[PDB]
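Remarks on the structure that follows.
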Amino acid sequence: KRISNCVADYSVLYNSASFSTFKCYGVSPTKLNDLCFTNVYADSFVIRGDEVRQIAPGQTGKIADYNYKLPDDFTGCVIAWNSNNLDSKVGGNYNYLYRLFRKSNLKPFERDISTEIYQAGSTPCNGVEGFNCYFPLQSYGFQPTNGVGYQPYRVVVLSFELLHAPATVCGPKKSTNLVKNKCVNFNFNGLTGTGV
Amino acid sequence: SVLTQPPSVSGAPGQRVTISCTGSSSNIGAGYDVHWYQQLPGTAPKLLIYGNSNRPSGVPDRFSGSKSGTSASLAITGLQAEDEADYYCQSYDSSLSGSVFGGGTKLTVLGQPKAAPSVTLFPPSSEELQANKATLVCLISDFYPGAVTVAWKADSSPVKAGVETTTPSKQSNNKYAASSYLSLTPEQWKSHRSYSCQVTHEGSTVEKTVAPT
Amino acid sequence: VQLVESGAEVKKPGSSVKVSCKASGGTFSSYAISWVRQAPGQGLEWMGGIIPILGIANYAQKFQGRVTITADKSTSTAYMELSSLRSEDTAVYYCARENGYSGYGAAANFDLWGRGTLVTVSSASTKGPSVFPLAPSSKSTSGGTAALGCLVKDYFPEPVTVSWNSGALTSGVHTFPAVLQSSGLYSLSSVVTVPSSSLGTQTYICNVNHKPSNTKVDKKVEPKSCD
Amino acid sequence: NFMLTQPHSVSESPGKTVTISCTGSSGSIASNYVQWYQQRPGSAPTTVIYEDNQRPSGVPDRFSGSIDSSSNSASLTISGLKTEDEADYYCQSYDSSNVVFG
Amino acid sequence: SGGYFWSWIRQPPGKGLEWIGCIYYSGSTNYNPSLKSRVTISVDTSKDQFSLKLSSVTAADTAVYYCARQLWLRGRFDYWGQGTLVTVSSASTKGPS
């Protein structure tokens, strides 16, 4: 998702009081709306409960290096929460897939949709489920009757872009409290008038 | 839907023809690659170019694909005798959670000269009267191109019910032929004095009439 | 490789259609398989794609839970199940293949395509066709050429072929296409050009072949006596 | 049922380096923000570090924190201990709409 | 004004800090599961103050209560008020001998 030619407020994204986890690196979480950026990139995917700790810069594993790499200069904002009552069902919900095998590493902010069979041995298989060849794409194990570390989690990352462009999507001037009957200073779009 | 394409584009056999495709910021402008396909009227479409950077086997180098940010463009050099098809834009849409195609552009200018049409009117036979229906056929043959309007009259008022027109097909000698039916009943077929079909081709109007009695 | 699909198929408005997708050779039990529909009048759409390895369905949000696609590994084939047909199902389906790659874009490219399935549904289902011979009159013929033929009415479904004397006539034959009616019925024509000297010694007979209905009506053509 | 485990007593001579741990039982330590509060006896607590790496303006540089998500433990490192550092240290979390201290 | 949070935090003498509950300037309230159904906190913007009511207090409720401004709800506070001493004991006040 790309956010452009829009204006938004992150205050309503925080008072939901329903997110199980929230991490924001590169900027202080209370002082991001006033700061203005150029573009906002949002990616949405599902993940298990034991892999939410893997979405961080500076570690190696199975999902964070084969599906979406996190670079060192990562000023993103990752938000995840539990919605296991809608994305899972009885009888085994295997609609979501994931990649387990890869030939080598991948560049960050790159998507891998290769469905070729990964070869482990030194002999070709020509697309067969035999020896020295296994499918890199595998099914999930989601179930609504699981515990807490293996449920389907809805994780999204909000990243910011800093280029030589004017601000496009950023927090506007905050509506402060209205005061009356006092000698105060105000600016209603056309004058800096001081008075009651 | 989310992808819009021009209805048609004009060009010349020897100059550069470029098409422009415009979508949204979540399907093409997000960063996804685009794919172009050719829809020949009668054959299954095939892959022309994927990712706008590689050349598939069996595809000539005259086709060029580029992505100018949010919009993708395709350019060709020279109009050959196989570009009479439709071009579509294919890209992954995150909002639709799947692949969505474009509108389609037709590539033709003019290839249809004029000719002299000839019509034939044949009344229904005797065995057709007992079927409780009356199919009035007025055949048109040996004409070029295949764009003829059909009007039916009963010498007192035009008939605007049951009028049909079939598409014309290429003959053996590169001409076109067509037929027009008219659904009626034998109850009022004998009451009327005569029936006829009236057609107009480039201003040339001919008329043929039959008498049931 | 090449993908071979079945021909035209006509069902009822509210029934279930059953078509197949055959693959010749290999490279069918290694890559994802999807379905493409092209409709004359609008653009192309994509209902969804099914991976044959894990047997996991992946449809689009624009289509509800009505069309289901299954996969087979023993014979390397796929089946399409689609019930509750509506009025706008007159289109053609395509059996496509997906070959993923690596890159910044990572878009689904459709390198391999099938043949096509012309699935049309409407009213006025299969019935008994009626053929009426056509004969010239005295006023219709003025020179040495006369126009005559056979008119075929209320036939279903397409395609219907017309043979003249079991293929004995090849010069001067013309076959006309069909056309939609108000009640969803088709009608064709077939006329030939013959010299008037052979109208009294050689007879012309039309043979109608309709393989979905398995009817072969043979009717004689005779000139009119009054005119 | 998420509780933060902290060492009850930690002793070190001034001028050296010591590490104070904060281990979570059920929830992963990297899921939510970890806040360390240095409270003098008979005084209100004061935030000595936040955001698991961010030091407030006013506290010295020595109050540096680190996160070990593999061991589910939050670490606060103190270098060059002084007299004024003799105070109570508590680590804070959030879990899910229920703030949990150390 | 400003869209921040309020929170009451108590601390028994010689024990760790305990979180009681948090409030918004609106009616949003969340309480600790151990202290659930016993905490009643209300906000009155006219007097520019917020008050907390505790029911069924026992002898184990002796703690130093702190009210703290919460700039960020799931993160740090920034300002701590001075802790009032609350002692729960006995049935009457009596003079010394």
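Chain A uses Swiss-Prot numbers throughout; the residues present, in order, are 356-551.
This entry, so its header tells us, was determined using electron microscopy, 4.0 Å.
Even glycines carry a Cβ here, placed using N, Cα and C.
Among the mutagenesis results in Swiss-Prot, A:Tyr453 to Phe has the note: Decreased HLA binding to NF9 epitope. Increased binding affinity to human ACE2. The residue drawn here is the original one. Sequence-distant contacts of A:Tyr453 (mutagenesis position), defined by Cβ-Cβ distance under 8 angstroms and a gap of at least six in the same chain, are A:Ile418, A:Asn422, A:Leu492, A:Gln493, A:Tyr495.
DSSP assigns A:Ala475 (mutagenesis position) to coil in the three-state reduction, outside any helix or strand. What Swiss-Prot notes for the published mutagenesis of A:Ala475 to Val is this: Increased resistance to neutralizing antibodies.
Quoted from Swiss-Prot, the note on mutagenesis experiment A:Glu484 to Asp is: Increased replication in human TMEM106B overexpressing cells. Annotation note: A:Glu484 (mutagenesis position) sits in a coil segment as assigned by DSSP.
Taking all protein chains in view, 15 other C-beta atoms sit within 10 angstroms of the C-beta of A:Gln493 (mutagenesis position). Where Swiss-Prot documents A:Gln493 to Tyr as a mutagenesis experiment, the accompanying text is: Reduced host ACE2-binding affinity in vitro.
Annotation of the mutagenesis experiment A:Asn501 to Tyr in Swiss-Prot: Increased binding affinity to human ACE2. Around A:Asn501 (mutagenesis position), a 10 Å sphere centred on its CB holds 15 further CB atoms from the protein chains shown.
In Swiss-Prot, a mutagenesis experiment is listed as A:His519 to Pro, annotated with the note Increased resistance to human covalescent sera neutralization. All protein chains considered, the CB of A:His519 (mutagenesis position) has 5 other CB atoms within 10 Å.
In Swiss-Prot, a published natural variant is listed as A:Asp405 to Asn, annotated In strain: Omicron/BA.2, Omicron/BA.2.12.1, Omicron/BA.2.75, Omicron/BA.4, Omicron/BA.5, Omicron/BQ.1.1, Omicron/XBB.1.5, Omicron/EG.5.1; complete loss of interaction with host integrins. Look at A:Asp405 (variant position): DSSP puts it in coil. Note: A:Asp405 (variant position) has non-local neighbours A:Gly504, A:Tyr505, i.e. same-chain residues 6+ apart with C-beta under 8 A of its own C-beta.
Recorded in Swiss-Prot as a natural variant, A:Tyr453 to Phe carries the remark: In strain: B.1.1.298. In the three-state DSSP classification, A:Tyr453 (mutagenesis position) falls within a strand.
The Cβ of A:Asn460 (variant position) has A:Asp420, A:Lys424 as same-chain neighbours under 8 Å, each 6 or more residues away in sequence. One natural variant named in Swiss-Prot is A:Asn460 to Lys, and its note says In strain: Omicron/BA.2.75, Omicron/BQ.1.1, Omicron/XBB.1.5, Omicron/EG.5.1.
Swiss-Prot documents A:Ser477 to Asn as a naturally occurring variant and attaches the note In strain: 20A.EU2, Iota/B.1.526, Omicron/BA.1, Omicron/BA.2, Omicron/BA.2.12.1, Omicron/BA.2.75, Omicron/BA.4, Omicron/BA.5, Omicron/BQ.1.1, Omicron/XBB.1.5, Omicron/EG.5.1. Here the Cβ of A:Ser477 (variant position) has 6 other Cβ atoms within 10 Å, regardless of which shown protein chain they belong to.
Its Cβ taken as reference, A:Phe486 (variant position) is surrounded by 10 other Cβ atoms within 10 Å in the chains shown. The natural variant A:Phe486 to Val is recorded by Swiss-Prot, whose note states: In strain: Omicron/BA.4, Omicron/BA.5, Omicron/BQ.1.1.
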Q: For A:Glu484 (mutagenesis position), write down the residues of its own chain that are at least 6 apart in sequence and whose Cβ falls under 8 Å from its Cβ; none is a fine answer.
A: A:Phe490
Q: List those recorded positions among A:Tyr453, A:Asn460, A:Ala475, A:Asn501, A:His519 whose Cβ lies under 8 Å from any Cβ of chain B, in sequence order, or write 'none' if there are none.
A: none
Q.
Given the recorded positions A:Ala475, A:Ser477, A:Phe486, A:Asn501, find the one whose Cα is closest in space to the Cα of A:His519 (mutagenesis position).
A. A:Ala475
(Q) In whole Å, how far does the CA atom of A:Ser477 (variant position) lie from that of A:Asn501 (mutagenesis position)? (A) 40
Q | Cα-to-Cα gap, A:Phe486 (variant position) vs A:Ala475 (mutagenesis position), nearest whole Å | A | 9
Q: Tell me whether A:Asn460 (variant position) sits in a helix, a strand or coil according to DSSP.
A: coil
Q. Helix, strand or coil: which one is A:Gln493 (mutagenesis position) in, per DSSP?
A. strand
